[PDB]
Amino acid sequence: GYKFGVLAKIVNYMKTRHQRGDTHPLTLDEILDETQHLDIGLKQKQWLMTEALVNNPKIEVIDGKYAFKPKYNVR
Amino acid sequence: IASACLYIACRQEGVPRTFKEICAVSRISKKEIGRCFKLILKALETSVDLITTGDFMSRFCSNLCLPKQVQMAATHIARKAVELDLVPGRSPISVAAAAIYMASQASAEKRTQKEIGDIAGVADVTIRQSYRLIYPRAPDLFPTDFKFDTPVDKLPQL
Amino acid sequence: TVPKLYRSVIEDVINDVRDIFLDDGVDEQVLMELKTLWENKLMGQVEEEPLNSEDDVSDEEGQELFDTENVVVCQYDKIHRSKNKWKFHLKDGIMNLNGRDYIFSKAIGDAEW
Amino acid sequence: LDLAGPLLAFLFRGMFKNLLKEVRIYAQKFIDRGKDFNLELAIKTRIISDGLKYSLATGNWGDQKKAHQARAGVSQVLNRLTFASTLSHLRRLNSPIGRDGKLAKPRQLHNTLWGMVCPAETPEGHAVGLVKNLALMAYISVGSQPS
Amino acid sequence: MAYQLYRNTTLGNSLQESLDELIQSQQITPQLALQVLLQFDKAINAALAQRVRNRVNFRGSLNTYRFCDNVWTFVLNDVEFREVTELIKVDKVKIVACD
Amino acid sequence: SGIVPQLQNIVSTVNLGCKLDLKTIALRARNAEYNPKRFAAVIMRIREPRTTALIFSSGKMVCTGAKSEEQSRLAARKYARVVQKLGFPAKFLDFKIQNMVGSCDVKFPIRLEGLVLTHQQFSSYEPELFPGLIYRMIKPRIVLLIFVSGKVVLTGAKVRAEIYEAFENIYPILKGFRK
Amino acid sequence: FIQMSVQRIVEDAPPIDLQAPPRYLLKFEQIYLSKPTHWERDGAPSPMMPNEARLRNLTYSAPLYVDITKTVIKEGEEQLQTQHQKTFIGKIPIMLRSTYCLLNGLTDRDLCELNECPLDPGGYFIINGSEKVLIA
Amino acid sequence: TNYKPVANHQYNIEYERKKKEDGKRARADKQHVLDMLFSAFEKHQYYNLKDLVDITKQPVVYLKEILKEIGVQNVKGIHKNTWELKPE
């Protein structure tokens, strides 16, 4: 998907990564590597950084990087 | 289920229709009707009398427009052939189809193997197989008081 | 006969890649060099959990590792086997028997296993 | 005068329409699944067999549910008491009252019945003049194309 | 991103070797070589289905068979190839089929 | 009676106790054929016992083609070991014979018409569907296919004794309908 | 009605067009009638004499057959035309002593052999064994 | 010659032959199915479940589970509630 399919895999990969137990934040570029989205468009790189990774209620901005939000979820 | 029920109802009433005949009037194939047929018998705990070669002579001969004497001759041939065990294991329909062909060729009205197969739903090869089995005893199977338009000795050989 | 087919394949290949070479922006001179090099190279066990009770229940496993023997590449339209024998209905394909290259359109084969 | 022909052609027109309406439904369902259809199975034979005999058996015309506007008494059991009664029954004519009968009285013997309708044979009672019989040489045309 | 059958052949090997030689000289990028191979596979596949109109026959004994991803890997032993013009004998042959 | 049924096919099921990757098995197994569009199992065949086994991703396997109980288990073990060699933790758990098929001849023709009439409660004889007569034995739950030629096929037995017992029960009945 | 109206009505009906996209066309063109026939329990057809219809309470109808032409288009520039000759569509009740009755053209002796009165004029229908006359 | 006895209707056997030849749909790996679903999302905003099955060519039960994992269905008052490929 162009402008819509890439973000879905990022969310899915991020969700699966947290289930493993890795609370450490991940960078935008780092997450793209394991999601096979290295060829993502440049305008999407800034769009995800500015809108997708902040407006979502499951993304936590820590020291610039992004991490899951298990605190909001009941655990 | 309805197609099998229609088949069973015909068998119970003494006028069986072959699975192919019921299939021709139904969107359900013969294989499926047979599967339902057995299940219904178990479910209803009922049974159907075994079909005989003469249960289809009236329909087949009439549908072929064969004279009454031919129909009686074919019935006698089919009944005698089963009595003599000349066709052990053969389907009653195939025996009836072969008997009709043997009787038909011995009268003025002669029907080809394809014609008899179409009405009876039996491939001409099967009729050929059954005809070959009863052909040797042709004079014995025919009724004694039968008028041979074509002599028995000159019946088709194949 | 076989060489003539190869030359025709070359003509189709160069024509098919002309648009790609123009599209990617690479000079057409590459194709001329490509063909030159291409031509040169060619010419009572109560307890049953352990399965170690039986040993050497398999044959040589390197049959597919080598692949140095003759290899046949084809397309199959129907392949059926009846309890003893494998029947092959293979359409147009290619073969490499003893180095020689063989090409067929329709073929039939029966094998026993 | 509406004889058996025109009366039966009216019924057959509707029944054939229902038959062709039925094959569409059956054929379309099979086509929707994508599988080809069998023509013989699509045709429902009872539509024309039962439709035509039901009207004749009862005398009502059109569908059974539409008996409200269906003409009644068109088909009657043939009278076999005498040969003359049998002959006259097969030559009977009926004049329904309906809206048309109210406007002009049809019981009276009109001048134009001469030679066409028997002036003497009419039932006595509530049906005087309404049930008529053909004169001996009177003939009802069967119609033809004007082309 | 295609069927990719005839790559593992003498014709395919020669083309792959030539592409590597050009790559070693920095004349062609790896992407171009992949595109050339894809075009070559399309050309050979079309050529075989169109310009091949000869029938052949063969018999043999089957030793091993496999089927995965709609790919047969029959391994025949003592195979005799019969043709209207010539006959060939081979001890072992591997048949790779796709559809 | 003098005739003993001969086991023609044995069907057994075993549990390997481990989820399997069918695609990997087909790619590596010598004789395995896998076609998810056709069937969801992996079909592997071996020669010396001459049996075919279906392997499922759940780890359960069904072995068929064996002519004896010992051969079926040995063939099943061979299949289990092969999968184990492919890198899976295959085991041999709850091996069981699910169905046994036997064939024999009474050495005389049989009148199926009489048999079905006398045993209508067990016999289903429909020449239109199948020339053979299907007799469903009750005391042993064995289905017997009796033919005019005299051949009898017994199926549905879980143990060999059932096959012999079923044939012993049916033989006198067939002897009464000798042709 | 039998000779003209029945045929005209069927030909008047527009051809059936069905779209799934393969296109199916069905056309009814020719009409056929047989003599009034009766089918026994065994399914053997025999001609039905009116007296038998009266006695056995049988309707005096003639089987109606129609030729149907089916053409199929598979959007692949191929056309296949198949026709189903004499398709059974129903039975038309037959007026006695009409051209399509079994007692048509029979001499008086032939009528008596069938237990029919030569003086009987016909002109009626036997529906379920009842002689039914349509009043004009 | 009408309703001649036949073992199976010509249309029925041809349809069975086509279905048998085509075979049942297989369960593709989630990554491949997800990529196909995402790629097709560009063409149109929303897809119907029946139509989406044809595009992906996967079993309905498996497809629904994959769609449920990310996709959701939105109720529309004009035709009906339909699946939406957008997870959010």
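Chain B is numbered as in Swiss-Prot; shown residues: 159-316, in order.
For all residues, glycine too, the Cβ spot is worked out from N, Cα and C.
For the mutagenesis experiment B:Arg185 to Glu, the note given by Swiss-Prot reads: Reduces interaction with SSU72; when associated with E-193 or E-200. Inhibits interaction with VP16; when associated with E-193. Inhibits RNA pol II transcription activation induced by VP16 but does not affect basal transcription; when associated with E-193. Experimental mutagenesis at this site is recorded by Swiss-Prot as B:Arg185 to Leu, annotated: Reduces interaction with VP16; when associated with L-189. Listed in Swiss-Prot is the mutagenesis experiment B:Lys189 to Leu, annotated as follows: Reduces interaction with VP16; when associated with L-185. Among the mutagenesis experiments that Swiss-Prot reports, B:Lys189 to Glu is described with the note: Inhibits interaction with SSU72; when associated with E-193. Reduces interaction with SSU72; when associated with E-200. Inhibits interaction with VP16; when associated with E-200. Inhibits RNA pol II transcription activation induced by VP16 but does not affect basal transcription; when associated with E-200. According to Swiss-Prot, the mutagenesis experiment B:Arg193 to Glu carries the annotation: Inhibits interaction with SSU72; when associated with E-185 or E-189. Inhibits interaction with VP16; when associated with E-185. Inhibits RNA pol II transcription activation induced by VP16 but does not affect basal transcription; when associated with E-185. Among the mutagenesis results in Swiss-Prot, B:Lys200 to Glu has the note: Reduces interaction with SSU72; when associated with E-185 or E-189. Inhibits interaction with VP16; when associated with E-189. Inhibits RNA pol II transcription activation induced by VP16 but does not affect basal transcription; when associated with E-189. The residue drawn here is the original one. In Swiss-Prot, a published mutagenesis experiment is listed as B:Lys200 to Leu, annotated Reduces interaction with VP16; when associated with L-196. Looking at Swiss-Prot, you'll find the mutagenesis B:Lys238 to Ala noted as follows: Abolishes autoacetylation, represses transcription activity, does not inhibit its association with chromatin to promoter-specific regions and decreases the association of GTF2F1 with chromatin to promoter-specific regions. For the mutagenesis experiment B:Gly247 to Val, the note given by Swiss-Prot reads: Inhibits interaction with TBP. Quoting Swiss-Prot on the mutagenesis of B:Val283 to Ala: Reduces DNA-binding. Among the sequence features in Swiss-Prot, the mutagenesis site B:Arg286 to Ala is noted as follows: Reduces DNA-binding. Annotation of the mutagenesis experiment B:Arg286 to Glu in Swiss-Prot: Inhibits interaction with RNA polymerase II; when associated with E-290 and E-295. In Swiss-Prot, the entry for mutagenesis B:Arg295 to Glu states: Inhibits interaction with RNA polymerase II; when associated with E-286 and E-290. The structure shown retains the original residue.
Here nothing among the mutagenesis positions B:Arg185, B:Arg193, B:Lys200, B:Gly247 falls inside 10 Å of the CA of B:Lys238 (mutagenesis position). Geometry remark: B:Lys200 (mutagenesis position) versus B:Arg185 (mutagenesis position), CA distance 24 Å. Comparing the Cα of B:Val283 (mutagenesis position) with the Cα of every entry in B:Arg185, B:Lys189, B:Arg193, B:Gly247, B:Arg295, these being the mutagenesis positions, the smallest distance points to B:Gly247. In this structure, the CA atom of B:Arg295 (mutagenesis position) is 18 Å away from the CA atom of B:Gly247 (mutagenesis position).
The subset of mutagenesis positions B:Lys189, B:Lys238, B:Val283, B:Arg295 lying near chain D, with Cβ atoms under 8 Å apart, is empty. Here the Cα atom of B:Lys189 (mutagenesis position) is found 20 Å from that of B:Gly247 (mutagenesis position).
Of B:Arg185, B:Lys200, B:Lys238, B:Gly247, B:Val283, listed as mutagenesis positions, those near chain F by the criterion of a Cβ under 8 Å from one of its Cβ atoms are B:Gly247. Its own atom aside, the Cβ of B:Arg193 (mutagenesis position) has 14 Cβ atoms within 10 angstroms in the protein chains shown. Comparing the mutagenesis positions B:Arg185, B:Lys200, B:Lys238, B:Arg286, B:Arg295 on other C-beta atoms within 10 angstroms of each C-beta gives the minimum for B:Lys200. Checked against B:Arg286 (mutagenesis position) by C-alpha proximity, the mutagenesis positions B:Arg185, B:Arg193, B:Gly247 yield B:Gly247 as the nearest. B:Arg193 (mutagenesis position) falls within a helix when secondary structure is assigned with DSSP.
Closeness to chain H is evaluated for the mutagenesis positions B:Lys200, B:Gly247, B:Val283, B:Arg286 by Cβ distance, with values under 8 Å counted; no residue is counted. Over all protein chains present, the Cβ of B:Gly247 (mutagenesis position) has 13 other Cβ atoms lying within 10 Å. For B:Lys189 (mutagenesis position), other Cβ atoms within 10 Å of its Cβ number 13.
Taken residue by residue with DSSP, B:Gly247 (mutagenesis position) is part of neither helix nor strand, so it is coil.
Around B:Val283 (mutagenesis position), taking its Cβ as the centre, 10 other Cβ atoms fall within 10 Å, counting all chains.
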